[PDB]
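See structure below.
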Amino acid sequence: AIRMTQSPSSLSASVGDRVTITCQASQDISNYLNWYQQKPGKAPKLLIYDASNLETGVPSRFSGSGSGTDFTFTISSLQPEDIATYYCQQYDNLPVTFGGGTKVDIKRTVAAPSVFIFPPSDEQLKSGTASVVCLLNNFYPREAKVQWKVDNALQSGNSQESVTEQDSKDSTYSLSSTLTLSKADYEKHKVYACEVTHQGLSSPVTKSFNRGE
Amino acid sequence: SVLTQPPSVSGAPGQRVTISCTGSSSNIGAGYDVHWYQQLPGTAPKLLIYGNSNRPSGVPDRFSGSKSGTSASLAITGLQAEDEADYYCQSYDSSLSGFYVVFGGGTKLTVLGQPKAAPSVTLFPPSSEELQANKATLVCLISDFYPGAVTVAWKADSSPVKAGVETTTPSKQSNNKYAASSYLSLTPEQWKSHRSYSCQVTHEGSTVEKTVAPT
Amino acid sequence: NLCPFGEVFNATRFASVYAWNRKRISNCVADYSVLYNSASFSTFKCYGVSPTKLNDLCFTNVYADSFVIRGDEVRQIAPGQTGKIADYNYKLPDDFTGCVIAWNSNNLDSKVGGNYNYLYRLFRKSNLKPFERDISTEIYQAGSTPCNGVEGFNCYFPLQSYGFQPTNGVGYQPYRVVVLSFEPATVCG
Amino acid sequence: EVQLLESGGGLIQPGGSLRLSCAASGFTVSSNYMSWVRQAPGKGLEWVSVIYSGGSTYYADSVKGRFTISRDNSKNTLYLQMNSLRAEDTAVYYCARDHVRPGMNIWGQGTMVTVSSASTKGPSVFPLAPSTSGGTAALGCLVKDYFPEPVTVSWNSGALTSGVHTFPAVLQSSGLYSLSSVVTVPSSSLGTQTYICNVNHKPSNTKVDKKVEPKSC
Amino acid sequence: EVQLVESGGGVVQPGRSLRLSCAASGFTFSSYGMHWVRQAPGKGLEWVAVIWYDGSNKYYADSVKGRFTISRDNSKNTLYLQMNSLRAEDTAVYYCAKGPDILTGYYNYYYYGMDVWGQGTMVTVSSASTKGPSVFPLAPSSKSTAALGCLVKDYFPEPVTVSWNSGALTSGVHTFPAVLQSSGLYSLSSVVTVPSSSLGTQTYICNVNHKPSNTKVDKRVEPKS
Ligand SMILES: *[C@@H]1O[C@H](CO)[C@@H](O[C@@H]2O[C@H](CO)[C@@H](O)[C@H](O)[C@H]2NC(C)=O)[C@H](O)[C@H]1NC(C)=O
């Protein structure tokens, strides 16, 4: 079976830069190679078909070249809404094989996160479990350290965090860190807070609350 | 982009020689076919190989062709004296997609027939009748040299002469050796002012010198 | 008189696979040892018969079908096979009694700018019966609305063109295929 | 109106069976090349099966003998019968009209097939009440403890789209998924505008509307 | 027999025109395409132009683009090459050669080669008009077998016929191929080897004949004193 290799695996570039990804075929596949753009959550969208032909309605900034075993997929000037994972596929020879995919991120200016902290709802506390949520909204780059502090004690192992995909408008990420405690262990402490350290911050920012108040 | 052939290949009878033919991305590298032509001296070319490797009916099996990537080769196994000719490779050019063909510079195959032969040189001073016409021409006549490859240079009281020199290409004569002639056009004032004039002919790591006086 | 097998394998031009050419061979003798002895054929698979043991067999009629396909599609010229060629161009029955001969012809049927005169049928509602030659140029109605001979969306020309360039891989190079069908007996050895 | 609508995905125990139906509009399925393509969570795309216009079926090595593809001309629907399901079959299953020529390539939206032995549980929705920095405020909903994937969350019955961030679900140590969806609104509209998050969990047939309001003694 | 016979070649002043005709026989001329190939003296082959089976399209090398025009008359089995505004670098032997069969040949017509060549018609370009040669005697030296000859300097065009003693002397005669001086005129030397004894008891006359200028010169070669 054919095996498509796709470089690079990930990619970050500024708006307007030329973006070029490659897709080398294991065997000769002529020019029967397509390129797909899959935005987060949505289905793949065909952009280039037969190595170099642009599908009707794709902007001009998308290009394609190559034949035999080495192919290229070029973005003229990168735009914010172009963020997605890009795959290459061969379809002439069965089975149909895809590439590993290329994740593309925008290189925008530095943006500091807006921090919010949420106590566990009194409704959830009736279930015997408490969940404290820490929010980092619209920041860049994605590198962000969230540190939970419970009565000034550094917590670890009891929290899970989740990061969105780059917003197709402002190219910023958002992070959610969820701390999970029992109702008992939640009521053993008074001060709950998360400490956010980020490039866009001159010093770590902390949002806190007191249990009960 | 054209084709590149060796200027001359050589081989003894019974040996095997190869003539290369390198191209570019627009001809042999583009996957075109390569044809080979043999041209005896004074005759029209003959198709030796067509379609990289195929022989036309009537071509001896001694000849064979091949092609790889951006180059083609002609293989003449068991050299015969009759194989001494000029060989041209021909392909097609796809700079702009139309219909253009490209030949090579040609390769002069010389079968090592007889042994080497030192040339005999006969230098003639300008005739008295030519000096009356306000002209002067030294005639350096070369003969009986094999192989046909000589270098002729003139001197003027030992100092070299770099102008007014014309030289023939060696021509095969009857006894299959070569002969060539060189002429040094001069001014009657230039001829009588110097004390000697010499034509030095070099052949296979050896040089013969003949000199004439203006008496 | 001898059988005119030379007119088929040696033809300066070959027909497309959808309009595959057939030669009816009758009233002649032929030695099939000459054909197998040649190792120029990349593929030479006989079904229900022995290659060497064919000079001692008499047949009523011998059909010679010749066309051109890709190297990847030569495997479809065989009984019980599926694919764009076996389903929509040339289908061999399951009880096939004959031989399948093919050889690479990238040197003949492949222009540097691309040879596009060799075609194949890309669209068909159902598969071909064995030895069926469909040569229809009717527009293929893939949608709910009819075409009325107006090539367009959901209305495509049923044939597709091979892109035979000499820079192609072996699987994409043109292969000249000859399929012998062994059916008063008039063809012996 | 060219589009592929597909359904039939859900939870199923390993070794079980599940059929996925893909209804078509705008073209004839029995006349086109159709294909199923699955995408594992976080992984790339993987071709599954093909049916030709003439009816020839082709399958990948990893589902050969277990999966079957068919179609119904009267309903214009593409099917994918799945048998002897394994844990590695968990993925989103897009049905697509295979590209053959210019502009006929159309993909479905896929369904979530989750091959697992655990039971189905509807999520619990808890409010994330806003705090107190002057200008802008934040609020959201916690979608905790559900299985399997996925859930859909909107706000004010789709009347709110700007400034909304719904985070990818996390897999807790309990084996159930937890998720949170937030939105940034101006601090002035807190006392006059009502905010309700609309969560939908198809495998449990759970549809919840939770009002999110400020906290006060 | 398959045969290509071209003609119409000669000498012409620069900037003027010439037409070459190539007769074909022994093959269906209508189907094959035809080439024109020239070869300068001593140098290699250089493709000029090509024309289809019907003449619909034509291709030329950049050296002759706009100046040359190729055509064919299928009813006459003849190939043409209209040469206009000729230059000095156009001086060569012009062959017509059979191309590929686009009608009923192979699909890859590049597989064919120039399988049938013509005999080669000759063209020459110069502004120096006809001129007879000046015959100068290369006198034999006087030292201790000797050699004498004649210098046939400055003539145009080729050729000249040199003989000795009205043709009675064929022993040791050696006529060399002429040079083409940078002036456009030809120079030639013809010598004969003789015994040192017969220098004073035998006359030696070289007979140079040049038909284009209608001149015949007989020069006496005698030792110096
Ligand atoms: C195809 O045609 C060629 C001629 O171009 C045939 O080649 C002959 O082959 C026999 C032996 O098989 C030789 O004795 C002849 O000398 C060959 N002739 C030439 C002109 O080369 C070839 O046999 C033909 N093949 C078939 C299958 O008919």
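Sequence positions for chain C are given in Swiss-Prot numbering; the residues included correspond to 334-516, 521-526, in order.
The way this entry was determined, per its header, is X-ray crystallography, 3.2 Å.
Quick reminder: no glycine exception, Cβ is built from N, Cα and C everywhere.
Features reported for this protein in Swiss-Prot:
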- C:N343 to Q: Reduced viral infectivity (MUTAGEN)
- C:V483 to A: Increased resistance to neutralizing antibodies (MUTAGEN)
- C:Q493 to N: Reduced host ACE2-binding affinity in vitro (MUTAGEN)
- C:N501 to Y: Increased binding affinity to human ACE2 (MUTAGEN)
- C:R346 to K: In strain: Mu/B.1.621 (VARIANT)
- C:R346 to T: In strain: Omicron/BQ.1.1, Omicron/XBB.1.5, Omicron/EG.5.1 (VARIANT)
- C:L368 to I: In strain: Omicron/XBB.1.5, Omicron/EG.5.1 (VARIANT)
- C:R408 to S: In strain: Omicron/BA.2, Omicron/BA.2.12.1, Omicron/BA.2.75, Omicron/BA.4, Omicron/BA.5, Omicron/BQ.1.1, Omicron/XBB.1.5, Omicron/EG.5.1 (VARIANT)
- C:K417 to T: In strain: Gamma/P.1 (VARIANT)
- C:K417 to N: In strain: Beta/B.1.351, Omicron/BA.1, Omicron/BA.2, Omicron/BA.2.12.1, Omicron/BA.2.75, Omicron/BA.4, Omicron/BA.5, Omicron/BQ.1.1, Omicron/XBB.1.5, Omicron/EG.5.1; May enhance affinity to human ACE2 receptor (VARIANT)
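Positions of the features from Swiss-Prot, shown on the structure.
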residue	record	Cβ contacts under 8 Å, 6 or more apart
C:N343	mutagenesis position	none
C:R346	variant position	none
C:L368	variant position	C:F338, C:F342, C:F374, C:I434
C:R408	variant position	C:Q414
C:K417	variant position	C:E406, C:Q409, C:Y453, C:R454, C:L455
C:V483	mutagenesis position	C:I472
C:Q493	mutagenesis position	C:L452, C:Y453, C:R454, C:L455
C:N501	mutagenesis position	C:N439, C:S443
### Query
Looking at the ends of the gap, C:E516 and C:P521, with 4 residues missing, what is their Cα separation in Å?
11
### Query
For the recorded positions C:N343, C:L368, C:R408, C:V483, which residues place their CB under 6 A from an atom of ligand 1?
C:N343
#### Entry: Chain E, Cβ under 8 Å: which of the recorded positions C:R346, C:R408, C:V483, C:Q493 qualify
C:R346
### Task
Can you see whether DSSP assigns C:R408 (variant position) to helix, strand or coil?
helix
### Task
Please report the DSSP secondary structure of C:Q493 (mutagenesis position), reduced to three states.
strand
### Query
What does DSSP assign C:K417 (variant position), in three states?
helix
